[PDB]
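Enquirer: Before anything else, here's the structure in question.
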Amino acid sequence: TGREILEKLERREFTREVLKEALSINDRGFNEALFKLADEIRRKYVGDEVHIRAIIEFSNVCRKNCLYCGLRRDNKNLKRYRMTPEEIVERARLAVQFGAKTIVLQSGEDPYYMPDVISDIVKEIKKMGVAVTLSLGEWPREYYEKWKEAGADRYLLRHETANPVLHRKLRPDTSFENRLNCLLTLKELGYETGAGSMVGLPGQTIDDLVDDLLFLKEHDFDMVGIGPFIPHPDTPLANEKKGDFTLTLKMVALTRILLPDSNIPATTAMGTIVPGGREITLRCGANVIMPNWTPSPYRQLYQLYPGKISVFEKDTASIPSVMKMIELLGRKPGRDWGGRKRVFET
Ligand SMILES: C[C@H](CCC(=O)NCCC[N+](C)(C)CCCS(=O)(=O)[O-])[C@H]1CC[C@H]2[C@@H]3[C@H](O)C[C@@H]4C[C@H](O)CC[C@]4(C)[C@H]3C[C@H](O)[C@]12C
Ligand SMILES: C[C@H](CCC(=O)NCCC[N+](C)(C)CCCS(=O)(=O)[O-])[C@H]1CC[C@H]2[C@@H]3[C@H](O)C[C@@H]4C[C@H](O)CC[C@]4(C)[C@H]3C[C@H](O)[C@]12C
Ligand SMILES: Nc1ncnc2c1ncn2[C@@H]1O[C@H](CSCC[C@H](N)C(=O)O)[C@@H](O)[C@H]1O
Ligand SMILES: CC1(C)S[C@](C)(C(=O)O)N[C@@H]1C(=O)O
Ligand SMILES: [Cl-]
Ligand SMILES: [Se]
């Protein structure tokens, strides 16, 4: 019964069977109660502030060939671009002028910048008195150390899938063991570390999703980014099914219940599969939003998946838009950098 599962969730009995049953039950009443629980846990632990992370997708060059990704190296039907360091720093300054208190630098795994151009950019942005988050993929420990010395605060590296067999198949350049090692290194070096996963990957099962939740709980990540898999037409997975919004929303809600003091975004992928999907997610456990701050003409070239929102409006629309969103949700903008505020418990 759904009631018994909520009760166990409420009492923090986070066993594999409780999580599987939560993900397996499709009853509307159960789902709504689950979302309300997550919403309330969010409010009690991390409050009503929604933290804004302005993302600059500074290069769509990638050396890897992940099967799901539109930036995979085998995709010749994409115009590749690189922003200059000056462009990236000045675009970050514009976001800070617009009120962003974290700048996210995201790219394909593009060797050109690595490690020293990144270090130089990070130092320049840190002079602006904001947090800097990097999401550059897998690199040597030395690179991650140089970027931490340069001033980077956080690093996003979704674990993608905690099933090693499926991980290797979908990411043939690498492995779950390497992904995990990178995440452990980043934690050791003192980054706030973000993990997370896609929901609805071809071949991924409900038990796989459970394992993603247990993985997250085990490592106590500061941030958890979750969204659906969205097939991209220029990839091997073009004809596979998109991930289900509701199932993905349940993964966000359970992540909040399991990691009550974590930072959890309402991802752009949630708002791509369903109109208004970010706003729903912010009411089901999420507390972070990541407006796209990539300038034209590059913005439209950063297509990890199609339909990726926020492309036809002026490239300065997204920060204002998310501030309006936060108000109409009855929430507040973050006042500080929105680092994790751990609540130590039993
Ligand atoms: C807005 C709609 C429809 C509400 C509605 O239209 N219900 C009929 C009228 C109710 N009113 C009280 C306005 C008047 C009643 C007098 S009347 O004369 O109209 O019958 C309601 C119906 C189900 C609600 C979601 C679920 O909970 C799950 C979840 C819980 C979180 O915590 C917050 C997020 C989320 C997604 C909820 C959001 C929102 O809240 C929903 C969509
Ligand atoms: C960038 C330009 C020119 C002046 C400038 O370069 N301004 C730097 C401000 C730096 N900060 C954001 C750190 C100030 C924080 C002050 S505060 O008192 O908010 O703490 C200034 C002039 C008017 C400013 C907008 C309006 O105001 C309305 C609105 C307020 C929200 O709030 C943030 C978003 C928004 C759209 C603003 C963005 C930006 O800012 C604008 C465009
Ligand atoms: N087709 C697709 N559908 C939904 N999410 C996708 C996707 N392709 C990629 N992503 C997501 O995009 C995220 C950032 S990719 C850019 C950063 C870095 N190259 C990296 O791989 O970490 C990935 O972690 C993955 O979860
Ligand atoms: C490119 C991503 C999948 S990674 C990020 C920023 C996150 O979850 O941290 N959300 C993005 C999106 O949903 O488009
Ligand atoms: Cl961040
Ligand atoms: Se690493």
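Here chain A follows Swiss-Prot, giving residues 2-347 in order.
Recorded method is X-ray crystallography, 1.4 Å.
Using N, Cα and C of the backbone, Cβ positions are placed for all residues, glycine too.
What Swiss-Prot shows for this protein is this:
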| type | residues | note |
| --- | --- | --- |
| DOMAIN | 49-268 | domain 'Radical SAM core' |
| MUTAGEN | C63 to A | Eliminates binding of one iron-sulfur cluster; when associated with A-67 and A-70 |
| BINDING | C63, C67, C70 | [4Fe-4S] cluster binding site |
| MUTAGEN | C67 to A | Eliminates binding of one iron-sulfur cluster; when associated with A-63 and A-70 |
| MUTAGEN | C70 to A | Eliminates binding of one iron-sulfur cluster; when associated with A-63 and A-67 |
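How about a rundown of where these features are and what they're close to?
Expert: The Cβ of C63 (mutagenesis position) lies under 8 Å from the Cβ of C70, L72, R73, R74, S108, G109, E110, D111, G138, each on the same chain and at least six residues away in sequence.
Residue environment of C67 (mutagenesis position) contains 22 other Cβ atoms, counted within 10 Å of its Cβ in all protein chains.
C67 (mutagenesis position) falls outside any helix or strand according to DSSP and counts as coil.
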Enquirer: Over all shown protein chains, what is the count of other CB atoms within 10 A of the CB belonging to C70 (mutagenesis position)?
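Expert: Looking across every protein chain shown, the total is 21.
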Enquirer: Report the residues of the chain - excluding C63, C67, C70 - with C-beta within 8 Å of the mean position of the site's C-beta atoms, for the recorded [4Fe-4S] cluster site, in sequence order.
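Expert: Filtered neighbour residues, in order: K65, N66, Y69, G71, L72, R73, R74, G109, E110, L305.
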